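Novice: There's a structure below that I have some questions on.
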Amino acid sequence: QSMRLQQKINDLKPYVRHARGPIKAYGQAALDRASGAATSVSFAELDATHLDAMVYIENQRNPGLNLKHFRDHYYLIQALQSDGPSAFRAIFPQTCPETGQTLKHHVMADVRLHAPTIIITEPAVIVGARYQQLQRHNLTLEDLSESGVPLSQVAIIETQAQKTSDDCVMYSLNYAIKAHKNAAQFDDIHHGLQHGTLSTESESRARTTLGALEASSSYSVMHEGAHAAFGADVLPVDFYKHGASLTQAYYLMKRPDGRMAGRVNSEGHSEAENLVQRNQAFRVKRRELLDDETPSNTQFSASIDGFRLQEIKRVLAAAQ
Ligand SMILES: CC(C)(COP(=O)(O)OP(=O)(O)OC[C@H]1O[C@@H](n2cnc3c(N)ncnc32)[C@H](O)[C@@H]1OP(=O)(O)O)[C@@H](O)C(=O)NCCC(=O)NCCS
Ligand SMILES: O=P(O)(O)O[C@H]1[C@@H](OP(=O)(O)O)[C@@H](OP(=O)(O)O)[C@@H](OP(=O)(O)O)[C@@H](OP(=O)(O)O)[C@H]1OP(=O)(O)O
């Protein structure tokens, strides 16, 4: 139990207790989730359902965010083929190549239009348990490619900040907001991608699961052309504020460039905070078995859940 997440709970509880409809049920499930109680439902589906009502209030909160929710990844392609905004971000679930069904596992795409440039951010890992995320990313990339977009101008960035299999959509959302807040660096990455290159990819692609597989297999496992890199080398510290792993926070603050060793809360704070401190401020035990107790601290940062509570408070306050 942690005072910060508890504070977030106390902030949200009235809004849910005053809510009506499916959003009350969702908010209650989120409160249970955060509090450390059991959740008799999958949160990928819940988040997927109530993503739009958020996206709206977040687009209000930060004009210029340009966040969109696409039911398919083909709707992303349809959206690309328009003289729309010069820069927009989209959240979408992957599609199973052998069934054509959407399978949760959402990702976010920071997009610039011009020969368009696409940046897919992976909250978890590129490869996956049974090489599933890999071939799914492959489907997405192939479709983007026959859409007309050159694969040398698309980049998937594995962050490995998310350690759970449930919080895809919230990580995607926070990553959208942060991609808007950190527009400059993304503009840099896009200027790079326009000429078909990615900064320090040579070192940074190895640090991903995709890198280990490409080095252990020595044959193309992900599509020829598509770029990839580890988040800590190309993204700002904002993308790791919700990393569950404290070891990750430690290893990130220990980086020589010291990009991840700064302060991670707004400067308008009496008490400063860095990555590790924030991780420790949202540090709670986790929810699996007693027979299968795990090595390393069984604990993690439930900061992302607090992000969920945050979004729900914003929506429920926005509606009333
Ligand atoms: C990343 C992964 C492959 C294992 O890498 P790993 O993190 O080296 O495995 P570890 O056993 O060392 O996990 C250690 C970290 O996981 C964190 N963790 C917290 N909740 C977790 C969870 N539900 N599942 C896995 N790891 C979790 C632990 O806190 C620890 O961080 P700490 O040492 O700071 O506490 C694995 O955790 C994972 O994400 N698997 C899912 C990937 C996948 O197939 N699909 C994802 C798409 S949803
Ligand atoms: O995710 P965002 O939409 O970008 O919201 C962020 C942020 O959230 P993150 O933890 O996900 O990075 C902080 O909230 P905390 O969880 O750290 O407490 C912050 O607040 P502080 O920096 O002062 O701590 C503030 O939230 P709020 O809107 O409630 O003020 C802020 O969004 P803003 O751009 O509105 O400041």
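Following Swiss-Prot, chain A shows residues 46-159, 163-368, kept in their order.
Per the header: X-ray crystallography, 3.4 Å.
Just so you know, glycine gets a Cβ as well, placed from its N, Cα and C.
Relevant sequence annotations retrieved from Swiss-Prot are reproduced here:
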BINDING   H150, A177, 211-212, 292-295, 331-334, 344-348  CoA binding site
ACT_SITE  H150  active site
ACT_SITE  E170  active site
MUTAGEN   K211 to A  Abolished ability to acetylate host TIFY9/JAZ10; when associate with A-295 and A-348
MUTAGEN   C216 to A  Abolished acetyltransferase activity. Reduced ability to trigger host TIFY/JAZ proteins degradation and altered host infection
ACT_SITE  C216  active site
MUTAGEN   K226 to E  Abolished binding to 1D-myo-inositol hexakisphosphate and ability to acetylate host TIFY9/JAZ10
MUTAGEN   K289 to E  Abolished binding to 1D-myo-inositol hexakisphosphate and ability to acetylate host TIFY9/JAZ10
MUTAGEN   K289 to R  Abolished autoacetylation and decreased virulence. Virulence is however not abolished
MUTAGEN   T295 to A  Abolished ability to acetylate host TIFY9/JAZ10; when associate with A-211 and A-348
MUTAGEN   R326 to E  Abolished binding to 1D-myo-inositol hexakisphosphate and ability to acetylate host TIFY9/JAZ10
MUTAGEN   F348 to A  Abolished ability to acetylate host TIFY9/JAZ10; when associate with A-211 and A-295
Novice: May I ask you to report the DSSP-based helix, strand or coil state of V332 (CoA binding site)?
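Specialist: The residue in question, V332 (CoA binding site), is strand (DSSP, three-state).
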Novice: Using C-alpha atoms only, work out the spacing between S344 (CoA binding site) and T295 (mutagenesis position) and round it to an integer in Å.
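Specialist: Rounded to a whole number, the Cα-Cα distance is 9 Å.
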Novice: For the missing segment of 3 residues, report the Cα-Cα distance in Å between the flanking residues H159 and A163.
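Specialist: Distance across the unmodelled stretch, Cα to Cα, is 6 Å.
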Novice: Among the recorded positions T212, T295, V332, name every one whose Cβ is found under 6 angstroms from ligand 1, counting any of its atoms.
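Specialist: Among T212, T295, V332, near ligand 1: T212, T295.
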Novice: Filter the candidate list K211, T212, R326, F348 of recorded positions, keeping only entries whose CB is under 6 Å from an atom of ligand 2.
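Specialist: The recorded positions passing the 6 Å Cβ test: none.
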Novice: Which one is closest to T212 (CoA binding site) in space, judged by CA to CA distance, out of the mutagenesis positions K226, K289, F348?
Specialist: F348
Novice: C216 (mutagenesis position): which of the recorded positions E170, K289, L294, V332, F348 have a C-alpha within 10 angstroms of it?
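Specialist: If one measures from the Cα of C216 (mutagenesis position), the recorded positions that come within 10 Å are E170.
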Novice: I need the nearest neighbour of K289 (mutagenesis position) among the recorded positions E170, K226, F348, using C-alpha distances.
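Specialist: Going through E170, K226, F348 one by one, the closest to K289 (mutagenesis position) is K226.
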Novice: When the Cα-Cα distance from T295 (mutagenesis position) is computed for each of the recorded positions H150, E170, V332, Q347, which gives the smallest value?
Specialist: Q347
Novice: Around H150 (CoA binding site), how many other CB atoms lie within 10 A of its CB?
Specialist: 23
Novice: Taking the recorded positions one at a time (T212, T295), which has its Cβ surrounded by the most other Cβ atoms within 10 Å?
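Specialist: Result for the most crowded candidate: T212.
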